2 protein chains.
Amino acid sequence: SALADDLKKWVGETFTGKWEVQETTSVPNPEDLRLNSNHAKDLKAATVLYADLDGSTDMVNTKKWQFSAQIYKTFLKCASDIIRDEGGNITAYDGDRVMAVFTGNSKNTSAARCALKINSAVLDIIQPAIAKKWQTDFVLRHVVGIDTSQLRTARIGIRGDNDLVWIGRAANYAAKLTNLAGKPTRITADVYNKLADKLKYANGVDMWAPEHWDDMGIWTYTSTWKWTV
Amino acid sequence: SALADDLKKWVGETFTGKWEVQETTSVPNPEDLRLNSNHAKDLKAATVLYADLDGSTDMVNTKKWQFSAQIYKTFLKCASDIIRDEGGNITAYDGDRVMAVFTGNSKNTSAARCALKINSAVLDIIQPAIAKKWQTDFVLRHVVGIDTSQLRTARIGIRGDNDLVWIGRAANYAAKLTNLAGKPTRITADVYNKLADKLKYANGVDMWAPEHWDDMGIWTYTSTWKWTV
C-alpha cells in the first residue's frame, strides 16, 4: 500500500541521512528536536530510574479488578509524585513501569533517595492502607532500578508527536535491574560511587549491599532501606 | 511534608472510596475520566497488542549509537504507523515497546493483521535497509503479542494529566507474550478463535501453529507469516 511506500522512503532516509547532534545537560523539551529525523541530543551523563510494580500477573489474575486498579493507581501516583519531588523528569509510562531521567550535579544522590522514598511510600503508606481497608495479607512488591551513563535522545511519534526515545547503557540497564526479584532498590556501581555519604550509611550501618552483576561485568548495590517521605 | 501528608490522605481515599464505573465500547479520551479518582470505564471486549524489540540491550552495548538509534526509530515508527493504519489506539510507549488497544467487530482480525504487517515491515523494509546501509547480517528481532479480554481503565498522572492505566487479562498477557523469544507474532487462543478465515489460512494451509503456554495454562498460536503493509 501507499503506507509501505512511505515507510520504505523514510526508513531509507533514516539509515542514509547524516545525523545532527547537540550536547546538553538537561532533558530536552521535545520541541528542541526535529520529529522523525536524524537529530539527537547527547547527554554525557544522565541517571535513569525505573520504578516497576511486581507480581502483576498474580494480582490481575486472582484479584477483583477494583483491588488491582487501586494498587496500580496508588503505586504509580506515589512513585511519580516522589520522582517529581526529587526533580526527576518522567520520560515514559507503560503498565507496571515508570521511567525517569535525573540530571545535574546531584542526580545520583537524588535518584537513589527517590528510590528509597518510593520504598517508604510502599511500605509505610500504601501497605498499611492495603491491610486496613481490604483486610488482606497481600504484600505489594516493587523494584526501582538505577544506572547512570551517556544517553542520546531523539523525538518520535508514538503516543503523540512529543515522545522521546533514549539510546544508551543506563536506559537499558536500569530497566534490566527492575526485572530482577527480591530487592526493592538496585543500582549500578556507577550510581553508588557518586552517592553522598548520607545516602550510604546511617547510624554506622551500611544502607546497601554489594552484588556483582556477572552478566554485565559490573558491581551493583541493593537496598531494602526506606527513606521517610 | 506536604508530600507525605497528601499521599497518605489520597491513598486512603483511593482504598476507601467506592468506584464509579460506566461501560464504553471504544478507547476513552483521557478527558472522559476523572483524574486520580475511583472512576473507571469498563470495556467489555478489547484486544491488546504489544510490539517490542528483542535484544536491544546487547545492541546498544555493542553497536554504534547511530545504528541503535536507527533500529529503535524505524521499528517504532513502522509499528506505530501500522497500528494506527489498522485502527488501533496507541495507549502506551516505553523504550522499545508500544502498546495498543483495538475495539469493534473486527478487532481481533485487525490486530492480527497488524502483527503480520509489522513482521513484513521488519523483514521486507527495515532489514534490507540495514543490509544496504550497514552491510551486516545483524538481524532485527522483534515480537508482537496479542490477547483479548474485558478491561477497565482509569486516568492517572504519570507523564502528564492524560495517562490511562489498563486493568485486565489482555493488558497483562499481551505484554508477557512479548517477553518470549523465538517467534515474531504470538496470540492467545481467544484471539485465534475470533480471526476471520483470511487471517487463519492461506491457500488452504494454516498460518498459525498451536503452542500451549504451560505457565499461563492457556493455548496460544504463533506465526512466522507476514502481510503486505
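All positions are counted from 1 along the displayed chain.
Including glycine, each Cβ sits where the backbone N, Cα and C put it.
As annotated by Swiss-Prot, domain 'Guanylate cyclase' applies to B:47-178.
The note that Swiss-Prot attaches to the published mutagenesis B:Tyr50 to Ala is: Decreased cUMP production. According to DSSP, B:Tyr50 (mutagenesis position) sits within a strand segment.
Among the features that Swiss-Prot reports, ribonucleoside 5'-triphosphate binding site is placed at B:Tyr50, B:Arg97, with the record citing similarity to another entry. Taking the Cβ of B:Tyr50 (mutagenesis position) as reference, residues of its chain lying under 8 Å away and at least six apart in sequence are, in sequence order, B:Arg97, B:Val98, B:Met99, B:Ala100, B:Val144, B:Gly145, B:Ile146, B:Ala174, B:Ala175, B:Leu177, B:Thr178.
In Swiss-Prot, a published mutagenesis experiment is listed as B:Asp52 to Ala, annotated No cUMP production.
Just so you know, the Cβ of B:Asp52 (mutagenesis position) picks up 23 other Cβ atoms within 10 Å once every protein chain is counted. If you look up Swiss-Prot, you'll see B:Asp52, B:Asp96 marked as Mn(2+) 2 binding site, on the strength of a curator's inference.
Marked as Mn(2+) 1 binding site by Swiss-Prot: B:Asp52, B:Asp96.
In Swiss-Prot, a mutagenesis experiment is listed as B:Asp94 to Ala, annotated with the note Decreased cUMP production. Listed in sequence order, the same-chain residues six or more apart from B:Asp94 (mutagenesis position) with CB atoms under 8 A from its CB number zero; the list is none. In the three-state DSSP reading, B:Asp94 (mutagenesis position) counts as strand.
Experimental mutagenesis at this site is recorded by Swiss-Prot as B:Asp96 to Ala, annotated: No cUMP production.
Swiss-Prot lists B:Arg97 to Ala among its mutagenesis entries, and the accompanying note reads: Decreased cUMP production.
Annotation of the published mutagenesis B:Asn172 to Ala in Swiss-Prot: Almost no cUMP production; the original residue is retained in the structure shown. Over all protein chains present, the Cβ of B:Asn172 (mutagenesis position) has 24 other Cβ atoms lying within 10 Å. The DSSP secondary structure for B:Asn172 (mutagenesis position) is helix.
Quoted from Swiss-Prot, the note on the mutagenesis of B:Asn179 to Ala is: Wild-type cUMP production. Under the three-state DSSP scheme, B:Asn179 (mutagenesis position) falls in the coil class.
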| What is the interatomic distance between the Cα atoms of B:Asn172 (mutagenesis position) and B:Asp52 (mutagenesis position), given in whole Å? | 14
| request: To the nearest whole angstrom, state the Cα distance for the pair B:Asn179 (mutagenesis position) and B:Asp52 (mutagenesis position). | output: 9
| task | Measure from each Cβ of the mutagenesis positions B:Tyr50, B:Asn172, B:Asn179 to the Cβ atoms of chain A, and list in sequence order the residues where some distance is under 8 Å, or 'none'. | result | B:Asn172
| query | Just how many other Cβ atoms lie inside 10 Å of the Cβ on B:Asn179 (mutagenesis position)? | reply | 13
